[PDB]
Amino acid sequence: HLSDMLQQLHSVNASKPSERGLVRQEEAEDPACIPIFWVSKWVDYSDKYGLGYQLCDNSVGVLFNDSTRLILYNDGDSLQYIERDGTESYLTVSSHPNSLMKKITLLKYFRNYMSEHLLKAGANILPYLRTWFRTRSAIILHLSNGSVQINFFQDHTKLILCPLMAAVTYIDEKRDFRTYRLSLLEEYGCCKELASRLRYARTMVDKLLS
């Protein structure tokens, strides 16, 4: 799916969407292609523990430095644990093996920290975190359902990309959002703000693939 997203982005960017005779970005709108999941909060504590995050449904997860994952569902009790070989186990906070006490405790500190301190992205609008990285300008987040999310640090703008729907959602600096079909962006173009971000997205997807 990541390879497909790369080809999709490429086809849009090669068409030079901001250089079209009359760019008609509005023709590519498709509000029904809104993603089901995105990362609404995150904390990178990868020097010690890993990357904690909240999804837009209020679930929380941690990708630990040992490459295991623990996810707490929006119900506040259901847990899913994913080992390094991908093996999944299903337990509850209210009755869980003693062996996960430390990881559940850490997830709890992340959960409390995000709740007390951080703002919910897309609050006006189950996969797990497969990988992520940070550049100087952005954090790149790749979810297990193939979604790729890129949050820009300098202006709080974000892209959520889905190669299965071949769509992109853009959250601008006023937190307005709009979802576009990539094939329609290829046809009708888009303004410089989006075009620029999609060129960067392509470069990040290349990085995810390396």
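Here Swiss-Prot sets the residue numbers for chain A, with the shown residues being 373-497, 508-592 in order.
We read in the header that X-ray crystallography, 1.9 Å was used to get this structure.
A Cβ is built for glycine as well, from the same backbone N, Cα and C atoms used for every other residue.
Helix, strand and coil content of the domain 'POLO box 1' (410-488), in residues and according to DSSP, is 19 helix, 32 strand, 28 coil. Taken from Swiss-Prot, the feature domain 'POLO box 1' applies to 410-488, supported by sequence analysis.
Taken from Swiss-Prot, the feature domain 'POLO box 2' applies to 510-592.
For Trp414 (mutagenesis position), applying a Cβ distance below 8 Å and a minimum sequence separation of six or more within one chain yields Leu423, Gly424, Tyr425, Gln426, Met486, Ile521, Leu523. For the mutagenesis result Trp414 to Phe, the note given in Swiss-Prot is No effect on centrosomal localization, nor on S-phase progression; when asscociated with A-427. Loss of centrosomal localization and of S-phase progression; when associated with A- 415 and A-427.
A mutagenesis experiment is reported in Swiss-Prot for this position, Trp414 to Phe, and the note states: Abolishes interaction with CDC25C and reduces centrosomal localization.
While the structure shown retains the original residue, Swiss-Prot records the mutagenesis experiment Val415 to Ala with this note: Loss of centrosomal localization and of S-phase progression; when associated with A- 414 and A-427. Around the Cβ of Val415 (mutagenesis position), a 10 Å sphere holds 19 further Cβ atoms from the protein chains shown.
Recorded in Swiss-Prot as a mutagenesis result, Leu427 to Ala carries the remark: No effect on centrosomal localization, nor on S-phase progression; when associated with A-414. Loss of centrosomal localization and of S-phase progression; when associated with A- 414 and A-415. Spatially close to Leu427 (mutagenesis position) yet at least six residues away along the chain are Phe409, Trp410, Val411, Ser412, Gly433, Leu508, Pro509, judged by Cβ distances under 8 angstroms.
Its Cβ taken as reference, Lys492 (mutagenesis position) is surrounded by 13 other Cβ atoms within 10 Å in the chains shown. Swiss-Prot gives this note for the published mutagenesis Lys492 to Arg: Severe mitotic defects leading to prometaphase delay. Increased localization at kinetochores leading to increased levels of phosphorylated BUBR1.
Neighbours of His538 (mutagenesis position), defined as other CB atoms within 10 A of its CB across all chains, total 14. In the three-state DSSP assignment, the secondary structure recorded for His538 (mutagenesis position) is coil. In Swiss-Prot, the entry for mutagenesis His538 to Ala states: In pincer mutant; loss of centrosomal location and decreased interaction with phosphorylated CDC25C and BUB1; when associated with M-540. The structure shown retains the original residue.
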With a gap of 10 unmodelled residues, how many angstrom separate the Cα of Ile497 from the Cα of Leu508?
18
At the Cα level, what's the spacing in Å between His538 (mutagenesis position) and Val415 (mutagenesis position), rounded?
15
In the domain 'POLO box 2' (510-592), how many residues does DSSP put in helix, strand and coil?
25 helix, 32 strand, 26 coil
